[PDB]
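Just below is one structure, and these are the notes that go with it.
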Amino acid sequence: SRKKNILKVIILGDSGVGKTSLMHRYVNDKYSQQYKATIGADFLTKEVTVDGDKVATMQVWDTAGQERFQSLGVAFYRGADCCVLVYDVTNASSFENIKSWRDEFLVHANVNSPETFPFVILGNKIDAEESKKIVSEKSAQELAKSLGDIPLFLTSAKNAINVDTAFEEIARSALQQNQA
Ligand SMILES: Nc1nc2c(ncn2[C@@H]2O[C@H](COP(=O)(O)OP(=O)(O)NP(=O)(O)O)[C@@H](O)[C@H]2O)c(=O)[nH]1
Ligand SMILES: [Mg+2]
């Protein structure tokens, strides 16, 4: 009935990049222009089908990007099946911080094979005006390759662009990690 081997997904990234917006666009297909800043760590669940015939339940964990609001530490990272690294295409420092988030996860999630553990990078706010978008796709692809050929998706939680495609890959990678 209730107890399931869920697929545990952690979403990480700087404050302001749109992690909460992405979680709500994925799980509830809704977008609110103004969410409160996230404090601690909470999750939502979504039942999904992976690649046509596998049913699973995703547990998507949303986290606090601001250090003053990280009041739960990082122990909840353990047991994760996939880690999502979000940057804002309009914010260079959020992009520059992607590897430190990857590495923070790796130190504390106690995964057994860091080299094969699935990461997915999301460059969010691709709907922004072109003049505001300062992180290039080319630059993002270079980083994703350098971190181990991790998948990169450009998204908009606001306009519902590519969040479904991205989480299709998050779900398939999570399931593969969960079952291997
Ligand atoms: N243009 C645009 N703005 C977005 C998009 N997604 C989120 N935003 C804005 O980015 C801002 C931060 O969004 P939010 O989801 O709360 O970010 P967060 O990463 O959860 N912040 P925190 O880490 O503090 O909880 C808000 O102003 C939000 O409206 C998007 O796809 N496009
Ligand atoms: Mg948030």
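We number chain A the way Swiss-Prot does; in order, the residues shown are 3-182.
Cβ atoms here come from the backbone N, Cα and C positions, even for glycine.
Annotated features, as they stand in Swiss-Prot:
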BINDING   17-23, 33-40, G67, 126-129, 158-160  GTP binding site
MUTAGEN   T22 to N  Constitutively in the GDP-bound conformation. Causes loss of function during vacuolar morphogenesis. Does not suppress the zinc, caffeine and calcium sensitivity of CCZ1 mutants
MUTAGEN   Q68 to L  GTP-bound stabilized constitutively active mutant. Complements the fragmented vacuolar morphology of YPT7 null mutant cells. Does not suppress the zinc, caffeine and calcium sensitivity of CCZ1 mutants
MUTAGEN   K127 to E  Reduced nucleotide affinity leading to increased turnover between GDP- and GTP-bound states without the need of a guanine nucleotide-exchange factor. Suppresses the zinc, caffeine and calcium sensitivity of CCZ1 mutants
MUTAGEN   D129 to G, N or A  Reduced nucleotide affinity leading to increased turnover between GDP- and GTP-bound states without the need of a guanine nucleotide-exchange factor. Suppresses the zinc, caffeine and calcium sensitivity of CCZ1 mutants
MUTAGEN   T157 to P  Reduced nucleotide affinity leading to increased turnover between GDP- and GTP-bound states without the need of a guanine nucleotide-exchange factor. Suppresses the zinc, caffeine and calcium sensitivity of CCZ1 mutants
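Taking the binding-site residues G20, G67 in turn, the residue surrounded by the fewest other Cβ atoms inside 10 Å of its Cβ turns out to be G67. Each of the recorded positions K38, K127 was scored by the number of other CB atoms within 10 A of its CB, and the lowest score belongs to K38.
Proximity of the binding-site residues (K38, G67, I128) to ligand 1: a Cβ under 6 Å from the molecule is found for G67. Among the recorded positions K38, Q68, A159, the ones whose Cα sits within 10 Å of the Cα of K127 (mutagenesis position) are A159, in sequence order.
It is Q68, among the mutagenesis positions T22, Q68, whose Cβ has the fewest other Cβ atoms within 10 Å in the structure shown.
Of all the recorded positions listed here (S23, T157), it is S23 whose C-beta has the fewest other C-beta atoms within 10 angstroms. Checking the recorded positions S17, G20, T22, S23, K38 against ligand 2, the ones with a C-beta less than 6 Å from an atom of that molecule are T22. Cα to Cα, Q35 (GTP binding site) and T22 (mutagenesis position) are separated by 11 Å. Once Cβ contacts within 10 Å are tallied over all protein chains shown, the binding-site residues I128, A159 are led by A159. Of the candidate mutagenesis positions, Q68, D129, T157, the one lying closest to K38 (GTP binding site) when CA atoms are compared is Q68.
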